[PDB]
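One structure is given below, encoded as structure tokens.
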Protein chains: 2
Amino acid sequence: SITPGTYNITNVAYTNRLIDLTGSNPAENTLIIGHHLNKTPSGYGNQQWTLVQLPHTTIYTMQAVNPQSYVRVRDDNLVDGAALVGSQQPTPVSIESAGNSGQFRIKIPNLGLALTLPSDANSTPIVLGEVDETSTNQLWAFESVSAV
Amino acid sequence: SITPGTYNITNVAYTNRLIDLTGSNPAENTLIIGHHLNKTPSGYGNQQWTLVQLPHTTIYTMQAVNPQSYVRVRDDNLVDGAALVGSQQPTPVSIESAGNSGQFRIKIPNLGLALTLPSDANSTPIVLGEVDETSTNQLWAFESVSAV
Ligand SMILES: OC[C@H]1O[C@@H](O[C@H]2[C@H](O)[C@@H](O)[C@@H](O)O[C@@H]2CO)[C@H](O)[C@@H](O)[C@H]1O
Ligand SMILES: OC[C@H]1O[C@@H](O[C@H]2[C@H](O)[C@@H](O)[C@@H](O)O[C@@H]2CO)[C@H](O)[C@@H](O)[C@H]1O
């Protein structure tokens, strides 16, 4: 399984789009979106995500570097089409390899729903969609940030 | 939520029945059962269960003190009636306060299923049942293992 640490997370369909917390805003219910890299080499703190793992499982929490907001499904509403947002409390996710190449799905445990990016337009919000075998817009690549 | 540590776990419908790994057997797919207390004051290692928590959530793993088998649903088959067993790999569980006191429900994350004891007969297997907030057969009392 993926090592605990800090990462930039890029979409497999749209390789110019990173997971991004809108405006670096710390407020409840701030939207999580797909957006162009915002500074070289590894973005500002709203494009860097720290993973904490439950040992001997694929269950994690995800938290931005600055401001320190967790990934959550809005209103804990675990259904097709619901928004992803920043919050003071996390939704637990299952991060699972999709084959022998470095790609992953980010799933809601036991429900057959996953994070998806529905267009390449800059600033498109990320939402839940149905799990399947062939859509590339629900696959994601992880690159370590050396930080410091 | 409940503090990480090592516990005896007793049913609320049937207060003479503890969670027990059959015969202290380390083999894969050994049944987990309700059974009378097998040693004073706190049982042998097959009646003592260690909890590890994912921070800022109610998600845990459960593992016996001796032999070191995890709690798992047989074949990862998350349906009404399925068997609980000992294994080298865990099923993640959501442990939540209920009823009233040092009383808790042991639920499958995001599904309407929970661990239940259907009879007071000695050595009855523990299985999944539908969530029902009025049923004492799916409520459990947690007591820390004394410090010899
Ligand atoms: O609109 C999404 C992008 O916002 C950028 O931050 C802006 C911000 O939206 C605006 O309100 C103001 O504060 O200027 C900022 C730029 O200096 C983020 O930097 C970008 O990553 C997107 O989230
Ligand atoms: O039958 C369930 C109980 O088994 C007990 O272990 C017995 C075992 O069944 C028996 O075959 C033989 O090995 O002697 C053991 C007693 O030392 C457990 O001790 C009890 O907790 C139940 O699991």
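Numbers in chain A track Swiss-Prot; the residues on display, in order, are 2-149.
A Cβ is built for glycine as well, from the same backbone N, Cα and C atoms used for every other residue.
Among the mutagenesis experiments that Swiss-Prot reports, A:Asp21 to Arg is described with the note: No sugar-binding, hemagglutination of human group A erythrocytes nor toxicity to Jurkat leukemia cells. In sequence order, A:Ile33, A:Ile34, A:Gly35, A:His36, A:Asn39, A:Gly44, A:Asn47, A:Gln48 are the residues near A:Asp21 (mutagenesis position), counting only same-chain partners six or more apart with C-beta under 8 A.
Taken residue by residue with DSSP, A:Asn39 (carbohydrate binding site) is part of neither helix nor strand, so it is coil. Per Swiss-Prot, carbohydrate binding site is recorded for A:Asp21, A:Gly24, A:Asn39, A:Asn47.
Annotation of the mutagenesis experiment A:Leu55 to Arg in Swiss-Prot: No effect on sugar-binding, but loss of dimerization, hemagglutination of human group A erythrocytes and toxicity to Jurkat leukemia cells; when associated with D-111. Long-range Cβ contacts of A:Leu55 (mutagenesis position) within its own chain (separation 6+, distance under 8 Å): A:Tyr61. DSSP gives A:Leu55 (mutagenesis position) a coil state; it is part of no helix or strand.
For the mutagenesis of A:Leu55 to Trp, Swiss-Prot gives this note: No effect on sugar-binding, but loss of dimerization, hemagglutination of human group A erythrocytes and toxicity to Jurkat leukemia cells; when associated with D-111. The structure shown keeps the original residue.
Once the Cα atoms of A:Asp21, A:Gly24, A:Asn39, A:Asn47, the listed binders of carbohydrate, are compared pairwise, the greatest separation found is 11 Å. The DSSP secondary structure for A:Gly24 (carbohydrate binding site) is helix. With a cut-off of 6 Å between Cβ and the nearest atom of ligand 1, the recorded positions A:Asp21, A:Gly24, A:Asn39, A:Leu55 reduce to A:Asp21, A:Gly24, A:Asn39. Taking the binding-site residues A:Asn39, A:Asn47 in turn, the residue surrounded by the fewest other Cβ atoms inside 10 Å of its Cβ turns out to be A:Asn39. Proximity to chain B, defined as a C-beta distance under 8 Å, is registered for the following recorded positions out of A:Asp21, A:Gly24, A:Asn39, A:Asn47, A:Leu55: A:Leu55.
Surrounding the centroid of the Cβ atoms of A:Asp21, A:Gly24, A:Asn39, A:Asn47, where the record places carbohydrate, the chain contributes additional residues within 8 Å, namely A:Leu22, A:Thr23, A:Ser25, A:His36, A:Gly44, A:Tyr45, A:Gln48.
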